[PDB]
Amino acid sequence: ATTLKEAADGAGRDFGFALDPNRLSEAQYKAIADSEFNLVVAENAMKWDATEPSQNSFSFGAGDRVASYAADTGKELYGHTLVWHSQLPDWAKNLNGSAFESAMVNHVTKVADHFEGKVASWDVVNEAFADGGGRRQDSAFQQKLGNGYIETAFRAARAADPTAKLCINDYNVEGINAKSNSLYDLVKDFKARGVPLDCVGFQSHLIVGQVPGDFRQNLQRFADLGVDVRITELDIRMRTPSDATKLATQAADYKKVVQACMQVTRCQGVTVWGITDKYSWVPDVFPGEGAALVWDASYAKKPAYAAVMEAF
């Protein structure tokens, strides 16, 4: 296979990337985007603030731009994301109880309905759990609606789009711990009670050299629940600058993550959170860290590239 797309295709898996529509006008970006991936997700175009900036006033331009790109290039489209505490416009954080619940179901209904038949899978609820187990406390959704909002969101979504795979996504749930254990409990319950839920995504925003040794095991127990699992926002950061050893260990980490997926028959594939290091979100959140992606700031393939390819 000359490309990761070919490597992923032959393995019958998705290998996607987080698209920023505004960069399709940069020749090298588009070239890599068209050649190496078979799945695409909007980095920001499909979030609450980008879609409903004012109550009941939807803006689908950027979202449609990403969906058009997927359709024109023949890539699978992954939807990100319906319900998420971050990037919630102020009007929403300003509604209470009932009023707030209607805004939520309505937002879930419109966005899902608008992309029906285009979006194959949706991150219906993103980051619901707290690190260390339990529910996220700083979530407006949790605070105003309590524990039942997750269920409301998924039922509203299945009803607006009867065939999209509905997933719950989170980070720091890659290995067995109190957070993934709480997630495990939720899936098991939903499944048993018949709540529509089809897949579980593991963000995998990892640190170089610190890839969970029980990643495969964790993935596997979730699949056993009769649900599909996917690696959703993969990037393995390091303290900048990088160097031979760091790149070499990062390459090794990328290989481990992809192999973990390849070993669980129900792992749909992996989506990396971007294409090039120059546009990576990492430096803006984790000051001092970076060099997390498969391509450097000069669109040069890093050792991780051949790693991913060997893993598939």
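Swiss-Prot numbering applies to chain A: residues 42-353, in that order.
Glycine too: its Cβ is placed from the backbone N, Cα and C atoms.
The annotation active site, proton donor is assigned in Swiss-Prot to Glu168. The active site, nucleophile feature in Swiss-Prot is assigned to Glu274. According to Swiss-Prot, the experimentally introduced change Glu168 to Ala, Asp or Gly is described as follows: Reduced activity.
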(request) Using all protein chains shown, find which of the recorded positions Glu168, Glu274 scores highest when you count other CB atoms within 10 A of its CB. (result) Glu274
(request) Using C-alpha atoms only, work out the spacing between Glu168 (mutagenesis position) and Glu274 (active site, nucleophile) and round it to an integer in Å. (result) 13
